[PDB]
Number of protein chains: 2
Amino acid sequence: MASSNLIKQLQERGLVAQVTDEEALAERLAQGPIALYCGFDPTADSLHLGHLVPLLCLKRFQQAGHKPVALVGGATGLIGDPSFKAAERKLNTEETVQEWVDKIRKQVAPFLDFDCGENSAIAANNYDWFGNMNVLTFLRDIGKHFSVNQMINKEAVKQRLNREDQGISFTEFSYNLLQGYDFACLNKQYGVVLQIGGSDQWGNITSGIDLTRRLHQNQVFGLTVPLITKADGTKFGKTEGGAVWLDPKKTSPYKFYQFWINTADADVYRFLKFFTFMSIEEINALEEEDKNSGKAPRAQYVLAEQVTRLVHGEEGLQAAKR
Amino acid sequence: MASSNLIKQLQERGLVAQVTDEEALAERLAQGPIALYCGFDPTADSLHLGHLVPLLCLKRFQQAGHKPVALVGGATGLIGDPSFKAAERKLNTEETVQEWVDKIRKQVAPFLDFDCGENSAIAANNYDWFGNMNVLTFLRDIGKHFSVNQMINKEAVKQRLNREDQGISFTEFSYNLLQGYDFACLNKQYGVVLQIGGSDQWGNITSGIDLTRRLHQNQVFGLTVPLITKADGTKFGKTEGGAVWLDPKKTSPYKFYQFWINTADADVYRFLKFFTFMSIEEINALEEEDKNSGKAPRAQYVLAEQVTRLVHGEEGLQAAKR
Ligand SMILES: N[C@@H](Cc1ccc(O)cc1)C(=O)O
Ligand SMILES: N[C@@H](Cc1ccc(O)cc1)C(=O)O
């Protein structure tokens with residue numbers, strides 16, 4: 001059985017935090033193109049920099065020949081993912097989340113190729129299966145496969161159940177089951193055998209792997225990208241004015257470009273690997289170049305140009321200089 | 001504010017294990033007739049001796065002028081109450097539980113008066129509201145009011161979460177919420193302000209009291225009957241052939257009468273208080289009578305006659321001597 005080098009290549013860029021059965025996954029990836037997915041919840045009417053790395057990773061997989069499935073949480077966005085969060089997420093109305101789902105779906109589309117043959121991307125929405133599912137059916141057919149003792153031990157919610165200065169509603173405690181079933185559903189419908197996601201998604205992903213095995217007897221895999229951090233210890237993507245949105249109407253291309261130009265020297269080369277498609281060879285040469293040029297580093301300018309184009313296209317890049 | 005003596009009278013018979021705000025409840029009972037309820041789950045196609053004390057207590061309340069609501073768990077019977085149970089309850093099909101609900105409803109009817117004016121009994125089925133409820137609606141509108149830290153601390157499920165030789169599914173962990181909402185629903189629809197139940201139901205009942213307050217801002221009450229025990233320490237209502245069913249086709253009136261005749265001297269007087277409507281004065285006189293008669297105690301014969309008539313009527317009592 002041949003072994004794919006895609007996981008190793010992503011590791012080189014520092015984009016692999018955790019992965020299940022790496023050897024088996026690499027072998028499966030070599031067998032041929034697979035369908036994979038990543039989900040994004042409508043916690044606002046737009047995604048932000050916090051969602052970018054995983055989103056671009058879907059494209060990295062598609063570039064390797066695999067088929068990306070971008071799921072927008074029409075249902076999970078009505079529940080709220082408590083994973084590594086201190087307090088309960090605000091509950092939004094069905095009417096509002098429905099509109100946000102539509103905006104996010106349209107925002108995600110340009111990032112992937114939906115017209116490149118069999119590995120063309122697919123848009124999904126878990127409201128399709130949870131929006132009309134009866135409560136008893138959920139509690140029985142899905143809930144019977146979940147152990148509360150195990151759920152309580154998930155690191156993602158351990159704090160909420162241990163720290164006396166906080167707690168977790170039954171609402172958010174149930175989230176893990178929804179994302180878990182999502183994996184099983186996508187496996188059944190589209191043959192999805194891999195789910196990727198942010199660093200805080202490990203537990204939600206493994207619950208999906210276990211449920212897929214319990215429900216369909218299929219072995220699926222999971223991979224999380226690392227927590228994007230800044231050398232100075234502050235939260236990435238967070239500014240005085242709030243988050244850096246991918247929506248041009250919320251955060252202008254000009255402002256977006258300015259955010260990247262402001263990248264610290266300590267983080268710029270790492271960020272080039274996380275947010276762009278430049279080869280590792282090119283990035284390493286660029287770092288060496290800046291090291292001995294005696295001039296201002298051109299890494300920030302290259303990073304800003306690269307990401308701005310990926311997020312807002314040539315037009316946005318042009319608007320960044322006006 | 002006047003105070004009712006109904007709770008005190010039930011205490012005299014040893015039928016009160018726990019009660020919430022006894023003083024306030026007694027005052028409310030004195031204000032006028034109230035609607036109360038007790039639920040019974042379709043875990044089989046018939047109820048058994050384990051359900052009798054609470055069932056007869058509904059009648060004791062009706063005799064005092066109150067209105068009894070007998071709820072059959074069309075929905076909860078599809079989930080399973082884990083309260084003080086060592087292992088998961090078997091999951092039955094919707095088709096089968098539906099039929100059991102019908103049989104149990106008909107079995108319960110004769111025990112209460114459905115034609116005695118405004119305090120006439122009412123039959124209820126929680127499938128009415130859970131059978132078509134969407135999962136997201138349940139998790140949000142009901143689930144948001146439940147703290148997992150609190151749920152984990154309920155004595156009814158503590159063992160399942162502490163003992164390494166057992167565990168609890170998300171399915172059964174959610175039961176508490178269903179019975180909890182049942183109380184709120186019955187309060188809203190029929191003005192039910194009191195729920196009574198077996199000793200193992202305290203936690204399910206208090207969750208209902210809290211949710212009724214959170215959802216409708218109404219103060220409701222709860223009362224549990226004690227665990228029926230036998231002096232020899234063995235389980236009451238359990239025989240070598242299984243349970244003692246209330247269904248004549250499962251346990252004949254003759255066999256039912258024989259079960260009571262077999263009552264131990266140590267338990268017979270206590271059982272007369274739990275299972276019959278004889279006055280405390282009459283029962284006490286009977287115990288004294290047997291104490292100094294020098295003859296076989298007539299308590300067992302009186303108990304058998306009383307309960308057999310309550311459960312199978314005059315016809316069953318007649319069949320017990322043939
Ligand atoms: N839980 C993910 C989003 C997600 C939703 C549904 C899924 O199936 C997968 C992922 C997040 O909070 O970002
Ligand atoms: N849980 C109770 C039955 C019940 C069902 C629904 C209720 O609303 C109340 C009680 C039992 O196991 O006996």
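All positions are counted from 1 along the displayed chain.
Including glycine, each Cβ sits where the backbone N, Cα and C put it.
Per Swiss-Prot, L-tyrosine binding site is recorded for A:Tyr37, A:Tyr175, A:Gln179, and the stated evidence type is experimental evidence. The feature ATP binding site is assigned by Swiss-Prot to A:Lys238, with sequence analysis given as support. The note that Swiss-Prot attaches to the published mutagenesis A:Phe130 to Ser is: Utilizes the non-natural amino acid azatyrosine more efficiently than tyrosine. Strong decrease in affinity for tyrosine and small increase in affinity for azatyrosine. Temperature-sensitive.
Among the binding-site residues A:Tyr37, A:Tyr175, A:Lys238, none has a Cβ under 8 Å from a Cβ of chain B. Across the structure, A:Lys238 (ATP binding site) and A:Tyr37 (L-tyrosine binding site) place their CA atoms 26 angstrom apart.
In sequence order, A:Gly74, A:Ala75, A:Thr76, A:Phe138, A:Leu178, A:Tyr181 make up the list of same-chain residues 6 or more apart from A:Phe130 (mutagenesis position) whose Cβ falls under 8 Å from its Cβ. Taking the Cβ of A:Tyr37 (L-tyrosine binding site) as centre and 10 Å as the limit, one finds 25 other Cβ atoms among all the protein chains shown. Within 10 Å of the Cβ of A:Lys238 (ATP binding site) there are 14 other Cβ atoms, across all protein chains. Here L-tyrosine is bound by A:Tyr37, A:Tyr175, A:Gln179 per the record. The longest Cα to Cα distance in that group is 18 Å.
Taking Cβ-Cβ distances under 8 Å and a sequence separation of 6 or more, the neighbours of A:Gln179 (L-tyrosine binding site) in its chain are A:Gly39, A:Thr76, A:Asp81, A:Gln201, A:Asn204, A:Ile205, A:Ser207, A:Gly208.
In the three-state DSSP scheme, A:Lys238 (ATP binding site) is classed as strand. In this structure, A:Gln179 are the recorded positions from A:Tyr37, A:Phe130, A:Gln179, A:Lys238 whose C-beta falls under 6 Å of some atom of ligand 1. Under the three-state DSSP scheme, A:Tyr175 (L-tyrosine binding site) falls in the helix class. A C-beta separation below 8 Å, combined with a sequence spacing of at least six in one chain, links A:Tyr175 (L-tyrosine binding site) to A:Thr76, A:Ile79, A:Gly80, A:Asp81, A:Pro82, A:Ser83, A:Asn204.
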